[PDB]
Amino acid sequence: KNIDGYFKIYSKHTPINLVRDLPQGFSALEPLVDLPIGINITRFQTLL
Amino acid sequence: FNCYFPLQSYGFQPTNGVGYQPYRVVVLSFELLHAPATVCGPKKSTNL
Amino acid sequence: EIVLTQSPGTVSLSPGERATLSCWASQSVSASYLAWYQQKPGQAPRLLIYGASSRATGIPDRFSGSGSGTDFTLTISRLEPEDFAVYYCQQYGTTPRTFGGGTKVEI
Amino acid sequence: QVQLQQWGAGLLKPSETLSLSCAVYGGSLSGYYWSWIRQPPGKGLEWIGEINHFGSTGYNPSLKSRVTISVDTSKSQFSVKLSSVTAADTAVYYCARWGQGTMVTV
């Protein structure tokens, strides 16, 4: 999320025991990086 | 004739006059736009 | 104690030539504290350049000053028939306000 | 309009004193800075003393404790009083804020 010029990113690695879909469980994503981009963003695309 | 190169060289000898001497020039330009500040000064603390 | 070193002591030039007066100070002069005076023979001191960059009021645009620190330089881009006079520079960056010895513009 | 007329110069014996006159026209001496400028024959200019309009005054080290500059607002005149004169004090004194020059022989 990018608000007030700051590009908030929250992240979480986690071990899983599954091969199909999103598991039943709870955890959070603490902040990792804040970037003072100050640039509007309206699109994106992932990189494999 | 009437076609002159707009570019010419400095002649720097150590014998040239003090006003005719090389001077390394550093221009420090600052901007403070709506983006957040990113480059600050390392204030030093006291004990606890 | 600031002694202004003017060079050369004499300068002979023809009209239309560019005349440069050099003015060096024994100590670096802060904020270009250099004033230029041209003294016609039998005439009182006449200010030419103030602050080494600001010309006096009504002085011709042919007069020009240059330099910083321990260098002050007065330029007359196009010599004039009445420009053959003694030019003395004065440095007022210290309480003992001192002037240069004067450079004579010859023919 | 603007003119600064010098007076009080002349030939003086050694160790004597002198009082300069500098009549200003069109100017407010008490409201603008004033200084006296001497020039020995064949030399450059030498700033001796200056007087701030509010009243502050200063003198060059060569004239320190020997010179005294003051102004008569009652006449709007600039004065430069020198004492304990000598041979080296011979110079052309013109008063500026320039004036016409006043040769001092001693």
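The residue numbers of chain B are those assigned by Swiss-Prot, with the residues present covering 486-533 sequentially.
Recorded method is electron microscopy, 3.8 Å.
Cβ coordinates come from backbone N, Cα and C, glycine included.
Database features (Swiss-Prot):
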MUTAGEN   B:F490 to L  Increased resistance to neutralizing antibodies and human covalescent sera neutralization
MUTAGEN   B:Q493 to N  Reduced host ACE2-binding affinity in vitro
MUTAGEN   B:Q493 to Y  Reduced host ACE2-binding affinity in vitro
MUTAGEN   B:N501 to T  Reduced host ACE2-binding affinity in vitro
MUTAGEN   B:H519 to P  Increased resistance to human covalescent sera neutralization
VARIANT   B:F490 to S  In strain: Lambda/C.37, Omicron/BQ.1.1, Omicron/XBB.1.5, Omicron/EG.5.1
VARIANT   B:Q493 to R  In strain: Omicron/BA.1, Omicron/BA.2, Omicron/BA.2.12.1
VARIANT   B:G496 to S  In strain: Omicron/BA.1
VARIANT   B:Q498 to R  In strain: Omicron/BA.1, Omicron/BA.2, Omicron/BA.2.12.1, Omicron/BA.2.75, Omicron/BA.4, Omicron/BA.5, Omicron/BQ.1.1, Omicron/XBB.1.5, Omicron/EG.5.1
VARIANT   B:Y505 to H  In strain: Omicron/BA.1, Omicron/BA.2, Omicron/BA.2.12.1, Omicron/BA.2.75, Omicron/BA.4, Omicron/BA.5, Omicron/BQ.1.1, Omicron/XBB.1.5, Omicron/EG.5.1
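A gap of 15 Å separates the Cα atoms of B:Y505 (variant position) and B:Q493 (mutagenesis position).
The most crowded of the recorded positions listed here (B:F490, B:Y505) is B:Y505, judged by how many other CB atoms sit within 10 Å of its own CB.
Under 8 angstroms separates the C-beta of B:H519 from a C-beta of chain A, among the recorded positions B:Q493, B:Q498, B:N501, B:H519.
Of all the recorded positions in the list B:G496, B:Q498, B:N501, the shortest Cα-Cα distance to B:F490 (mutagenesis position) is found for B:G496. All chains included, 7 other C-beta atoms sit within 10 angstroms of the C-beta of B:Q493 (mutagenesis position). Around the Cβ of B:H519 (mutagenesis position), the same chain contributes no residue under 8 angstroms that is 6 or more positions distant in sequence. DSSP assigns B:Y505 (variant position) to a helix.
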